[PDB]
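To keep things clear, I will list the structure first and then write my remarks on it.
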Amino acid sequence: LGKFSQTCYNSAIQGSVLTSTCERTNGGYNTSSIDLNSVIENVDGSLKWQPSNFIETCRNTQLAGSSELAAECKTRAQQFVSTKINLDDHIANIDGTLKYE
Ligand SMILES: OC[C@H]1O[C@H](O[C@H]2[C@@H](O)[C@H](O)[C@@H](CO)O[C@@H]2O)[C@@H](O)[C@@H](O)[C@@H]1O
Ligand SMILES: OC[C@H]1O[C@H](O[C@H]2[C@@H](O)[C@H](O)[C@@H](CO)O[C@@H]2O)[C@@H](O)[C@@H](O)[C@@H]1O
């Protein structure tokens with residue numbers, strides 16, 4: 001499941017939008033973007049795979065490593081702590097286009 005990083009490169013993240021160049025099944029490269037906001041939630045300090053507008057309570061979203069997304073999110077105590085999530089869990093590349101599965 002996911003692992004889009006095996007056939008995609010030059011991945012970048014700005015705010016909640018993931019943008020990356022992926023290879024097509026029939027050869028050739030395709031570029032696309034998808035809003036992860038509809039699939040990431042903030043649970044008492046940690047980002048989880050569920051819709052809830054996480055960026056509304058999180059800031060400094062940035063790309064970490066090859067497939068990890070690092071950000072800071074508010075805990076119930078109203079404090080920003082370091083949080084991270086593996087994009088490889090559900091973000092896959094189907095025909096050069098990214099699709100959550
Ligand atoms: O690296 C192997 C690749 O294999 C599987 O995907 C296949 C196909 O469904 C894809 O459309 C094309 C790329 O466009 O590649 C394969 O033929 C998946 O397991 C994929 O995650 C993996 O990277
Ligand atoms: O916009 C709704 C908000 O709800 C959930 O977070 C709750 C709580 O855990 C937070 O500490 C405070 C703000 O600090 O807000 C809510 O009561 C999460 O799903 C969050 O992502 C979402 O933005």
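For all residues, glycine too, the Cβ spot is worked out from N, Cα and C.
Experimental mutagenesis at this site is recorded by Swiss-Prot as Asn30 to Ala, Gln or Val, annotated: Prevents N-glycosylation upon overexpression in yeast without changing anti-HIV activity. In the three-state DSSP reading, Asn30 (mutagenesis position) counts as strand. Cβ neighbour count for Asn30 (mutagenesis position): 16 (other Cβ atoms within 10 Å of its Cβ, all protein chains included).
If you draw a 10 Å sphere around the CB of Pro51 (mutagenesis position), it holds 11 other CB atoms from the protein chains shown. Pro51 to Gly appears in Swiss-Prot as a published mutagenesis result, with the remark: Protein is mostly monomeric and has wild-type anti-HIV activity.
What Swiss-Prot says about the mutagenesis result for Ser52 to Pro is this: Protein is exclusively dimeric and has moderate anti-HIV activity. Annotation note: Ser52 (mutagenesis position) sits in a coil segment as assigned by DSSP.
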Item to complete: Just jot down the residues in the same chain as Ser52 (mutagenesis position), at least 6 apart in sequence, with C-beta under 8 A of its C-beta; none if empty.
Response: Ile40, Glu41, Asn42
Worksheet entry | Cα-to-Cα gap, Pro51 (mutagenesis position) vs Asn30 (mutagenesis position), nearest whole Å | 26
